[PDB]
Every structure is written in structure tokens, then in C-alpha cells.
Amino acid sequence: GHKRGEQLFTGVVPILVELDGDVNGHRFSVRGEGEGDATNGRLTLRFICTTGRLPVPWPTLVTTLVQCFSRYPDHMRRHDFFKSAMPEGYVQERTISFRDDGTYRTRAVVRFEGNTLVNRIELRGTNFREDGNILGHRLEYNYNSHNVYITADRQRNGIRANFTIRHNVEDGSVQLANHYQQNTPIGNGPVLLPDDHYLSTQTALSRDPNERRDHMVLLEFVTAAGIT
Ligand SMILES: [Cu+2]
């Protein structure tokens, strides 16, 4: 499926993100729109909290809110699981453990709906501290560069990823978010299962001065590396 998969991403692809979330019994929804340019490994997205203020810091949802837009160099094309699963797409599941705080469990469907790449997510957050960094909104509105370590999950016919996000805290400390990720294709067609490699992920967060709703503007650059 990789030949057709690659062809789906050679241009600029519209993106829709829909997240329904419940954190410590606080229900919220996020809607995101923008576009992806996999050739350049570039995402540009605008996210709105449609339900009110986000009950958690925007930066904590970045990983949850489309690794099919990663730039896989030609010499790594046989290691691109994400595109090879398209258009039928994949299920992306995570446990995100915040050190000394609560846990997110996420399930997402990532697939084409017509010419749009859609990320539809359910998130459940449990055991957050009422006056921790997360529910207290003491995380800086910024984002560090990270490596996403990818390994094949042959039994699942998919991939696993492990990485730790470092969230800057307003007091100059760091909040760690331990990410456990698994991806499973939805379709029956063949997918590429990769050799061990990583996604070099860079994220810039900004605000829209014209927007009254709680929101996040995101630019992301993602390149596959670690195979010579
Ligand atoms: Cu293929």
C-alpha cells in the first residue's frame, strides 16, 4: 500500500482534527484545521477549544492532536508505516503518564475522509492533582524538540513508539510526560513495518491575536532519521 500511500502526500493535504476529552470529570472538545506538506515534513494547524477554556494546558495535548506528515528521506521510504496505511488509515493509541501527576489514555482514528486527512480522538485523563502543573495551568506556552523512537510491533502488524515530552514549568522546573504509543492499520492491504528509527519533531506554538476562543496555533516540522 506504500506506493498509493506516498502518492496521497506528495502535495498539500487538508487536515481536520476532532478531540473529545474528559479530564478528572471535566469534559471538553477541541477542533483543529489546517494543512500538511509531508514532502517538507511540515504541519500548520489552528486548534479551538469549542466547549470553553481547555481544562489542561495546550502543550499537554500537542502529541495527541498525524505522523503520516513526517518527511521520510528517500533512503528511508521502506520504513514509513504511517503513509503505507493510507487511505484506510490507522488506530493510534497512547498512555501518557505525567510524572507525579495524572494519566491520559487516548484512542485516535487517522484516515482520509475524501481528500481530507482526519484525526478523530477520544481522550480520558484520570488522577490529576487539583493544584498540580496540569490542572493548575503552570506549564509555559512553548514546546521542546523531541525524538519519537519507533519500533515495529510485528504481532500487531504495526508500530510502537516510546518518548518522554519535557514540558517547561513557569517556576523553571520541567514536567515529564512519558508516552507509550501503539499504531494498528485499519485496512487489510499491506503496510511497511520499519527497522528501529526516530522522528525528529520540532513544534512552534503561537496565538491568533484576532481569536476570542481558547486556541493554539501550531507549526510542526518532522523528519525521519536514525537509518543510514
Ligand atoms: Cu505498499
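We count from 1, first residue shown onward.
This deposition comes from X-ray crystallography, 1.7 Å.
Including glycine, each Cβ sits where the backbone N, Cα and C put it.
Pulled from Swiss-Prot:
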| type | residues | note |
| --- | --- | --- |
| MUTAGEN | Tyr143 to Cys (Swiss-Prot position 145) | In mut1.9; shifts fluorescence lifetime from 3.03 to 2.74 ns |
| MUTAGEN | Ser145 to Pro (Swiss-Prot position 147) | Increases fluorescence at warmer temperatures such as 37 degrees Celsius |
| MUTAGEN | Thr201 to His, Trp or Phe (Swiss-Prot position 203) | Results in significantly red-shifted excitation and emission maxima |
| MUTAGEN | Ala204 to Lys (Swiss-Prot position 206) | Abolishes the tendency to dimerize and leads to monomeric fluorescent proteins |
| MUTAGEN | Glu220 to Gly (Swiss-Prot position 222) | Suppresses the 399 nm excitation peak, leaving only the longer wavelength peak at 475 nm |
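Distribution of Swiss-Prot features across the structure.
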residue: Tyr143; record: mutagenesis position; contacts (Cβ under 8 Å, 6+ apart): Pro59, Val62, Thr203, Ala204, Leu205
residue: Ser145; record: mutagenesis position; contacts (Cβ under 8 Å, 6+ apart): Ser200, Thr201, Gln202, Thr203
residue: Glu220; record: mutagenesis position; contacts (Cβ under 8 Å, 6+ apart): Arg42, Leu43, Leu45, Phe69, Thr201, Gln202, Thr203, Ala204
Discussion item. Can you check which residue among the mutagenesis positions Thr201, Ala204 has the largest number of Cβ atoms within 10 Å of its own?
Written reply: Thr201
Practice prompt. Work out the three-state DSSP category of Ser145 (mutagenesis position).
Written response: coil
